[PDB]
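Participant: A single structure is presented below for examination.
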Amino acid sequence: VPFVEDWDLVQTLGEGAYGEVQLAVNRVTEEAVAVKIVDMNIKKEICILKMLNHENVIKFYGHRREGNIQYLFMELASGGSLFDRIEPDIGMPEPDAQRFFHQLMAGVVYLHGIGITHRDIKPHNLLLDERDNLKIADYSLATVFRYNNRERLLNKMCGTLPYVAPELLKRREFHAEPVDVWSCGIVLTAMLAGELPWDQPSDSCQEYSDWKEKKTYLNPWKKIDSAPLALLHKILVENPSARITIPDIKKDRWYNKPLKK
Ligand SMILES: Cc1cccc(-c2cc(N)nc3[nH]cc(C#N)c23)c1
Ligand SMILES: [Cl-]
């Protein structure tokens, strides 16, 4: 029964990095959107949200400040998240994963091209519209890494441990783009295996060591076809200057393989 101007807030869709997200339905027009509700940084997020115009990125409709509360209106994803399409221990059919991967690269290339890094790519932040088109959501941790054509290195630790690149734990400062590439590799592994490969990409983690020693006879790798696995070997490369860039992912064999379910 709460509402904001013309919109009713009809049900909880969940919680992003900060605040709650509600399904908002217009009393008059019946249009449904999503609204993020924040209490009591948000200037930055709004500035970034207003830049976004791409089919694989959630669009921002505008915002309203009432009291303590701030309302950020955004495109609704009626298909829910990618997380809900990944069957545990199985993943999803390779052709569906490939399609979602293409769309995730289109969104990330968009962001990077406007000098924005997302910093928390994972299946919970990758939403689906009614045609199962992927949309990258939640810009609460997003920031500028290129401005006036000059790159700025990042130094703040943020993200989600299983998805975070190893440099972010080991370096005082690091480049933004290879960190988002790495997390897209972990997404791809989740999609193809229904399991995350490691708790964190650190020296104390045995599963990460196993991967650096190429023990791909272990899970999750043994579930993945050699062709996508060859791509994962180029993405999940410890040294970020040696790691594959997006332009070269677009040249990969698996990426360009015709697939149908
Ligand atoms: C990251 C997140 C958490 C909770 C809900 C949502 C969300 C769910 C949905 N069905 N559509 C949405 N559109 C923008 C959302 C955001 N943020 C969003 C997204
Ligand atoms: Cl998973």
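Using the numbering of Swiss-Prot, the residues shown for chain A are 3-42, 51-271, in order.
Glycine is no exception: its Cβ is also placed from the backbone N, Cα and C atoms.
Sharing the features that Swiss-Prot gives for it:
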ACT_SITE  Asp130  active site, proton acceptor
BINDING   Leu15, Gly16, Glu17, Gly18, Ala19, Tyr20, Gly21, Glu22, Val23, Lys38  ATP binding site
MUTAGEN   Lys38 to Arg  Abolishes kinase activity
MUTAGEN   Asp130 to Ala  Abolishes kinase activity
MUTAGEN   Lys132 to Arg  Strong reduction of chromatin-associated CHK1 ubiquitination
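Can you tell me where each of these features sits in this structure?
Facilitator: For the recorded site, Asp130 (mutagenesis position), the DSSP three-state label reads coil.
Sequence-distant neighbours of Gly21 (ATP binding site): residues of the same chain at least 6 apart with a C-beta under 8 Å from its C-beta are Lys38, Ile39, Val40, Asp41.
Other Cβ atoms within 10 Å of the Cβ of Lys38 (mutagenesis position), summed over all protein chains shown, number 27.
Under 8 Å, Cβ to Cβ, and six or more positions away along its own chain, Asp130 (mutagenesis position) finds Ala19, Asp148, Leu151, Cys168, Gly169, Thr170, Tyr173, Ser193.
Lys132 (mutagenesis position) counts 22 other C-beta atoms within 10 Å of its own C-beta, drawing on all protein chains shown.
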Participant: Could you tell me which of the recorded positions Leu15, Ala19, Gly21, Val23, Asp130, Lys132 have their C-beta within a distance under 6 angstroms of some atom of ligand 1?
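Facilitator: With ligand 1 as the reference and 6 Å as the Cβ limit, the list reads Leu15, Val23.
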Participant: What's the CA-CA gap between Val23 (ATP binding site) and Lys132 (mutagenesis position) in angstrom, rounded?
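Facilitator: A Cα-Cα distance of 17 Å.
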Participant: Taking the Cβ of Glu17 (ATP binding site) as the centre, how many other Cβ atoms fall within a 10 Å radius?
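Facilitator: A 10 Å sphere around the Cβ of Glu17 (ATP binding site) contains 11 other Cβ atoms.
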Participant: With Cβ-Cβ distance below 8 Å and at least 6 positions apart along the chain, what are the contacts of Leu15 (ATP binding site)? List them in sequence order.
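Facilitator: Residues satisfying the criterion: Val23, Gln24, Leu25, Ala36.
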Participant: Centre the Cβ atoms of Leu15, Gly16, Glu17, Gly18, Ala19, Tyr20, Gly21, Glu22, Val23, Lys38, go out 8 Å, and tell me which other residues of that chain have a Cβ in range of the ATP site.
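Facilitator: Residues close to the ATP site, other than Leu15, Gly16, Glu17, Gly18, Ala19, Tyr20, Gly21, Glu22, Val23, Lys38: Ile39, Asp148.
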Participant: Given the binding-site residues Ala19, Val23, which one has the fewest other C-beta atoms within 10 angstroms of its C-beta?
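Facilitator: Counting other Cβ atoms within 10 Å of each of the binding-site residues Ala19, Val23 gives the minimum at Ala19.
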